[PDB]
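> First the structure, then my questions, so here it is.
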Amino acid sequence: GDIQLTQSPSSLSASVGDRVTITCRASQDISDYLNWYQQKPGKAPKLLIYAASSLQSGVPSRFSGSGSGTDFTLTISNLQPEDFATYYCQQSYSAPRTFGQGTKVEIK
Amino acid sequence: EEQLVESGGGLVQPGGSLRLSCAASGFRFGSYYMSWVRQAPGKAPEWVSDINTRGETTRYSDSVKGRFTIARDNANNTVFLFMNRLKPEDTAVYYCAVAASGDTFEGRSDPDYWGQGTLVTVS
Amino acid sequence: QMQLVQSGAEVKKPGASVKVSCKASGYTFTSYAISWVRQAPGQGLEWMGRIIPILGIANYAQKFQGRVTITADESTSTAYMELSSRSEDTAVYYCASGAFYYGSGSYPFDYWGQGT
Amino acid sequence: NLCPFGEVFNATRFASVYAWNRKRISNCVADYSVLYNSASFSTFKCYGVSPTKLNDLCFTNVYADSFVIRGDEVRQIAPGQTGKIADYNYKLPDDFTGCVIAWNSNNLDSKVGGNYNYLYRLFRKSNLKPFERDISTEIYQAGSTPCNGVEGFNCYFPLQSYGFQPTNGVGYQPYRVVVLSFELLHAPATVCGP
């Protein structure tokens, strides 16, 4: 009944201006509804991309997002030190609201 | 479907004259009542005129009786109107209306499909 | 313009009651369908349920089926989550938000708590 | 007795179309002349009998409902008219005797734009009958595949709301609507004046 959510890969090592893509996955045909969040330690996880294919006001065109069906992709160009925090998956096909296991990117 | 968007108004001087027009589509013209209505600031919409389903017989409100008239156009899918000797108190947004009765009773039957809205100021 | 107050840290023995505050001020109220999200230190987020002040329809997740309660008040504009449980579930107390639109998106959008 | 339409019309708060109200009035008189000739109500539409003869013609018990409806869909209150608020909110008997009165009042409930205090249900099983409501605020079954029982997708939450901007186009001002239904029973007539 309840969907299971996974986030891969678990830990990423990166430098200035690298390439990183989050491989999120589930066990159901998620048509369009999925969200992503950014977690530095000490705050509530702020939004990065809503609806998995749209850009939220207050976020520049630095971040990108698309995907349909089961496989989803996440893109950030020209990474910055303020982007180095823990990531989250957030599907919204149905209930219960499932959450990612976290993905931390830390500077070499 | 039954779109009502009106045009032909705006700013005008005292004693001026404006020609409004709302172009509707998707339905016939001859058999349907389509009145002109006004809405001042402070709401309370007030009817001014109403063309017949026939050619040109029309009843006007007493403030505009003998002053303002309507014009019928079956083929052009639009309704025209005419003012002479404007007053500064005639400032209101103008809409067209849709049919009435339907072989039923009277009692100031209120049409539903009205226009987008055109502001008219006499100054 | 909007924030929810941070309740002070406390150490509760197992079986003791817990009171929390989630102020809902600012903007036009009755805008977001209020929810609540839990996490453990070193572990991910988990979701419990949803409260709407317009209706009050109950929502509860699998790990808290008939265990934790949801109450709220429009006039004080505060969410309330009470529980009589053990001491191993203590962590930061994040009160969720987000508008559950009709025929549109139902995401927890923004405007959560910065602490307990 | 004098029949209290003042404590009907000069009330301050009105219901919503999913939770429309009733009230029955009995043993009173008929004084509809002030309602006709006050000219503060824009609409007076109804069928069958003519208003010039309701100050003597009378029945045994009358009924009344008071709630607010979108003005762009005022034809949807009719005996046998299509629509959606003519599908899931308020139905009328086919052989209609009573009468419906409406007007525009966008000054008291002309609040800050996007205010959505009044709602309307969009999805409900099949059809409606007159003279019953729907208090079933439960999430309806669009789930041919059973999603949760709780709100998700392949299933919807059908209770959407209105919007009242003081500069909206034409169809979203809060027109209040009352209906005064006439019905005849075995009992002798009670409610009329002179």
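Swiss-Prot numbering applies to chain D: residues 334-527, in that order.
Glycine residues also receive a Cβ, built from the backbone N, Cα and C atoms like all the rest.
According to Swiss-Prot, the protein carries these features:
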type	residues	note
DOMAIN	D:334-527	domain 'BetaCoV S1-CTD'
VARIANT	D:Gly339 to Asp	In strain: Omicron/BA.1, Omicron/BA.2, Omicron/BA.2.12.1, Omicron/BA.4, Omicron/BA.5, Omicron/BQ.1.1
VARIANT	D:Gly339 to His	In strain: Omicron/BA.2.75, Omicron/XBB.1.5, Omicron/EG.5.1
VARIANT	D:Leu368 to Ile	In strain: Omicron/XBB.1.5, Omicron/EG.5.1
MUTAGEN	D:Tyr453 to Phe	Decreased HLA binding to NF9 epitope. Increased binding affinity to human ACE2
VARIANT	D:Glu484 to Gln	In strain: Kappa/B.1.617.1
MUTAGEN	D:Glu484 to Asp	Increased replication in human TMEM106B overexpressing cells
VARIANT	D:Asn501 to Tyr	In strain: Alpha/B.1.1.7, Beta/B.1.351, Gamma/P.1, Theta/P.3, Mu/B.1.621, 19B/501Y, Omicron/BA.1, Omicron/BA.2, Omicron/BA.2.12.1, Omicron/BA.2.75, Omicron/BA.4, Omicron/BA.5, Omicron/BQ.1.1, Omicron/XBB.1.5, Omicron/EG.5.1; May enhance affinity to human ACE2 receptor
MUTAGEN	D:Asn501 to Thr	Reduced host ACE2-binding affinity in vitro
MUTAGEN	D:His519 to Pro	Increased resistance to human covalescent sera neutralization
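Looking at the shown structure, what environment does each listed feature sit in?
Secondary structure from DSSP puts D:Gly339 (variant position) in a helix. D:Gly339 (variant position) is surrounded by 10 other CB atoms, counting those within 10 A of its CB over all protein chains shown.
Sequence-distant contacts of D:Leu368 (variant position), defined as residues of its own chain at least six apart whose C-beta falls under 8 angstroms from its C-beta, comprise D:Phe338, D:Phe374, D:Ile434. In the three-state DSSP assignment, the secondary structure recorded for D:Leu368 (variant position) is helix.
Long-range Cβ proximity for D:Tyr453 (mutagenesis position), meaning a same-chain Cβ under 8 A and a gap of 6 or more residues, is found for D:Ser349, D:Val350, D:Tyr351, D:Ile418, D:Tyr421, D:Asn422, D:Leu492, D:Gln493, D:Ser494, D:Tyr495.
Counting only residues at least six positions away in the same chain, the Cβ atoms of D:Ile472, D:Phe490 sit under 8 Å from the Cβ of D:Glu484 (variant position).
D:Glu484 (variant position) falls within neither a helix nor a strand when secondary structure is assigned with DSSP, and so counts as coil.
Sequence-distant neighbours of D:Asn501 (variant position) (same chain, six or more apart, CB under 8 Å from its CB) are D:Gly446, listed in sequence order.
D:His519 (mutagenesis position) is surrounded by 5 other CB atoms, counting those within 10 A of its CB over all protein chains shown.
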> Select from the recorded positions D:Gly339, D:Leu368, D:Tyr453, D:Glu484, D:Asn501: which have any Cβ-Cβ contact with chain A shorter than 8 Å?
D:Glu484
> Between D:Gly339 (variant position) and D:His519 (mutagenesis position), how far is it from one CA atom to the other, in Å?
29
> Three-state secondary structure of D:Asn501 (variant position) from DSSP?
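Coil, per DSSP.
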